[PDB]
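Asker: I have a structure here, written as structure tokens, and I will follow up with some questions on it.
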Amino acid sequence: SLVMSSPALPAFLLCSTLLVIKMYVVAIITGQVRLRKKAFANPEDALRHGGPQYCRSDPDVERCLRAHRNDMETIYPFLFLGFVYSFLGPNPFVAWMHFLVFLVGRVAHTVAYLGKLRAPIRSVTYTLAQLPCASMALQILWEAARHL
Amino acid sequence: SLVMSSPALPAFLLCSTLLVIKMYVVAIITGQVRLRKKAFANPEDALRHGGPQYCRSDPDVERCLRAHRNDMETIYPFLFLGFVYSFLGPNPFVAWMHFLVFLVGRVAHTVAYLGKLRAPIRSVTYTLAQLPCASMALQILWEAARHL
Amino acid sequence: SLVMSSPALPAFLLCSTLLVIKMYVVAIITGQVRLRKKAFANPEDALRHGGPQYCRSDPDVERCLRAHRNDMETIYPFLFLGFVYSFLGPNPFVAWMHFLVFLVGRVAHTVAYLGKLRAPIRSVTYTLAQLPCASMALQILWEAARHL
Ligand SMILES: Cc1cccc2ccc(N3CC[C@H](C(=O)N[C@H]4CCO[C@H](CO)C4)C(C)(C)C3)nc12
Ligand SMILES: Cc1cccc2ccc(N3CC[C@H](C(=O)N[C@H]4CCO[C@H](CO)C4)C(C)(C)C3)nc12
Ligand SMILES: Cc1cccc2ccc(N3CC[C@H](C(=O)N[C@H]4CCO[C@H](CO)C4)C(C)(C)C3)nc12
Ligand SMILES: CCCCCCCCO[C@@H]1O[C@H](CO)[C@@H](O)[C@H](O)[C@H]1O
Ligand SMILES: CCCCCCCCO[C@@H]1O[C@H](CO)[C@@H](O)[C@H](O)[C@H]1O
Ligand SMILES: CCCCCCCCO[C@@H]1O[C@H](CO)[C@@H](O)[C@H](O)[C@H]1O
Ligand SMILES: CCCCCCCCO[C@@H]1O[C@H](CO)[C@@H](O)[C@H](O)[C@H]1O
Ligand SMILES: CCCCCCCCO[C@@H]1O[C@H](CO)[C@@H](O)[C@H](O)[C@H]1O
Ligand SMILES: CCCCCCCCO[C@@H]1O[C@H](CO)[C@@H](O)[C@H](O)[C@H]1O
Ligand SMILES: N[C@@H](CCC(=O)N[C@@H](CS)C(=O)NCC(=O)O)C(=O)O
Ligand SMILES: N[C@@H](CCC(=O)N[C@@H](CS)C(=O)NCC(=O)O)C(=O)O
Ligand SMILES: N[C@@H](CCC(=O)N[C@@H](CS)C(=O)NCC(=O)O)C(=O)O
């Protein structure tokens, strides 16, 4: 199998796919909140679900959208950086640590966001998860630059 | 050519590039709607196009932005999942079907969204397109996990 | 090193990683603006930073979010298109030019957006940067289609 193209690749693919699934979970939760709170973004949706007054904003729907947006601001860059980093021959354990810190930090971020946990818990989880991303980005920069 | 690195890859690259172009079409439509409805997001834009009163929201611009955001929530994960899945040696026809269902579902989603089609047409197209994404994600999970 | 899998790859990886870092800079700036203007998105954040009245919108925070969103609408597609394009055996100089126009255009876009530069400076930088993206997308389409 081509999953063994590099020793770090299986770990990267596991963490990254779990994070994609975690984003899908946020999308599904958002839909559930829209239904339960009757807060739809579109008149056509609202008319099917009780009337035009249900095309409206809701603070919990907005919170779900913020968590999903923050995921897009961070997880998408990781999918790129982690893939490239997997092929730079990093120490297997060190690579695993980078991916695991990102995975745990991001899952914790969504829990802290949707769970409305006290500040600065969410901010700390965000920062933690970005650390391995910064590390991988710098490593890629050096490797790319030196091959120019 | 390296497009033949796997039998499923050409189909994946065709569908994924068409979807990127489809996102670009949404960006261009959004700009056209801003101009036609004189609804700009920035004072500097509004002042060039008739006055400060034209820095304002518009329901059709907001709808375009929702479609584009939903694209980012779904097409970007597909670009990752479909690329990896192409290298897991899937049945060629089965892979083609996964990519085609996603392509058709997503094009239909944008038509249903921007066309203001009755509910639940958009919701159904969304769900349809996510099915092959869930399928690919699970397959990647098993392949990655078993190589740990 | 696997960075030399294709002659264009090091240049692509350099430009793409710099652009990811540039997105991270926008995220950090956004946080600084939230703090300085006391405009937080969440009640839990506001209560830590002076009171519930500080959960509020701010035009500069909104502008930062627009720049970051526009980045997600454009840089993420580039990460995909440029990666694939690097493996289609393009002329090295021509490829470098595609990546450099995108890099310069996007950095200029963020400067024009956050700097509130007069129209149509931002719109021009956006258009410039999209040109190589359109070019790469078409090239990928032909290469993928002909291998079906
Ligand atoms: C992400 C994902 C991944 C994998 C599979 C997925 C399958 C479905 C799926 N949806 C997202 C939530 C969405 C939703 O709840 N929308 C509500 C608001 C508008 O009105 C709707 C009709 O009443 C209900 C749903 C169930 C229609 C489709 N998402 C998926
Ligand atoms: C996505 C894509 C892909 C490939 C090539 C592309 C080329 C351009 C291009 N734009 C997106 C729409 C955008 C727009 O219509 N903005 C209006 C609102 C603000 O004010 C503007 C100046 O009056 C008009 C435009 C034409 C300036 C640039 N997009 C592209
Ligand atoms: C992108 C990136 C890349 C690499 C490393 C990074 C490290 C941190 C980092 N943050 C983004 C900005 C964010 C922020 O300023 N938020 C303010 C608003 C809410 O309240 C906060 C607590 O008072 C302050 C911060 C510093 C907590 C975390 N970003 C990073
Ligand atoms: C990957 C998806 C993670 C979902 C985490 C959801 C955490 C929800 O947690 C809940 O949050 C509520 C406030 O929103 C509180 O009232 C509840 O006490 C708490 O259980
Ligand atoms: C604001 C703090 C966030 C930045 C986190 C820095 C991550 C450190 O990253 C490290 O950088 C070194 C020098 O480039 C490299 O030699 C290491 O391989 C890399 O792990
Ligand atoms: C990939 C881009 C797909 C663009 C699909 C646009 C569909 C527009 O469709 C139009 O929608 C209008 C309401 O918005 C209706 O008034 C019109 O009858 C209908 O033709
Ligand atoms: C809520 C319903 C959405 C989930 C769609 C499930 C997609 C099924 O996906 C299937 O999963 C099987 C078991 O892992 C695998 O053996 C198959 O290869 C895979 O196609
Ligand atoms: C990659 C990050 C680029 C950051 C570019 C920030 C440009 C800020 O530029 C500043 O903009 C202000 C208005 O916002 C003006 O008042 C100042 O004159 C100007 O210096
Ligand atoms: C609206 C204008 C934006 C579109 C920019 C067009 C970019 C041109 O792209 C070119 O297309 C040719 C034909 O497919 C190819 O032969 C070239 O390799 C490619 O560089
Ligand atoms: N887009 C972000 C940029 C900065 C950021 O990502 N901050 C982290 C830590 S405070 C966060 O969880 N932001 C909440 C959010 O993005 O909604 C924002 O507006 O806050
Ligand atoms: N961000 C989405 C998450 C759920 C979702 O993607 N739902 C689909 C089917 S109802 C959709 O088309 N949502 C419209 C949208 O994202 O604006 C939302 O707010 O609805
Ligand atoms: N989502 C974009 C789509 C069109 C676009 O990307 N336009 C460029 C050039 S005018 C832009 O800088 N838009 C500003 C923005 O996205 O906030 C929008 O709403 O304008």
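Going by Swiss-Prot, the residues shown for chain B are 5-152, listed in order.
If you check the header, you will see the structure was determined by X-ray crystallography, 1.3 Å.
Cβ from N, Cα, C; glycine included.
In case it helps, Swiss-Prot gives these features for our protein:
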BINDING   B:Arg38, B:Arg73, B:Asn74, B:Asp75, B:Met76, B:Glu77, B:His113, B:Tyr117, B:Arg126, B:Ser127, B:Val128, B:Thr129, B:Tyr130  glutathione binding site
MUTAGEN   B:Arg70 to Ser  No effect on protaglandin-E synthase activity
MUTAGEN   B:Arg73 to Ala  Retains partial of protaglandin-E synthase activity
MUTAGEN   B:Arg110 to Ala or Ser  Loss of protaglandin-E synthase activity
MUTAGEN   B:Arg126 to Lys  Loss of prostaglandin-E synthase activity. Transforms prostaglandin-E synthase activity to prostaglandin-F(2alpha)synthase activity
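Each of these features: where is it, how hidden is it, and who are its neighbours?
Answerer: If you take the C-beta of B:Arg38 (glutathione binding site) and look for same-chain residues 6 or more apart in sequence within under 8 angstroms, you find B:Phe44, B:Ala45, B:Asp49, B:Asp62, B:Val65.
DSSP assigns B:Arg70 (mutagenesis position) to a helix in the three-state reduction.
With a 10 A radius on its CB, B:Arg73 (mutagenesis position) counts 18 other CB atoms from all the protein chains.
Every protein chain considered, the tally of other Cβ atoms within 10 Å of the Cβ of B:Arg110 (mutagenesis position) stands at 25. Following the DSSP three-state reduction, the secondary structure of B:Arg110 (mutagenesis position) is helix.
The Cβ of B:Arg126 (mutagenesis position) has 24 neighbouring Cβ atoms from other residues within 10 Å, across all protein chains displayed. B:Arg126 (mutagenesis position) falls within a helix when secondary structure is assigned with DSSP.
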Asker: Per DSSP, B:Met76 (glutathione binding site) is which: helix, strand or coil?
Answerer: helix
Asker: Counting only other Cβ atoms and using a 10 Å cut-off, which of the binding-site residues B:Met76, B:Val128 scores lowest?
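Answerer: Result for the binding-site residues B:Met76, B:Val128: minimum number of other Cβ atoms within 10 Å at B:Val128.
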Asker: How long is the line from the C-alpha of B:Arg73 (mutagenesis position) to the C-alpha of B:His113 (glutathione binding site), rounded to the nearest angstrom?
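Answerer: Computed Cα spacing between B:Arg73 (mutagenesis position) and B:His113 (glutathione binding site) is 12 Å.
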Asker: Between B:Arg70 (mutagenesis position) and B:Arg126 (mutagenesis position), how many Å separate their Cα atoms?
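Answerer: Cα-Cα, rounded: 12 Å.
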Asker: Name, in the order they occur in the sequence, the residues of the same chain whose CB lies under 8 A from the CB of B:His113 (glutathione binding site) and which sit 6 or more residues away.
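Answerer: Result: B:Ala71, B:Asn74, B:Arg126, B:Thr129, B:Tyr130, B:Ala133.
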Asker: Given the recorded positions B:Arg38, B:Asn74, B:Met76, B:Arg110, B:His113, B:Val128, which pass a C-beta cutoff of under 8 Å against chain A? Sequence order please.
Answerer: B:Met76
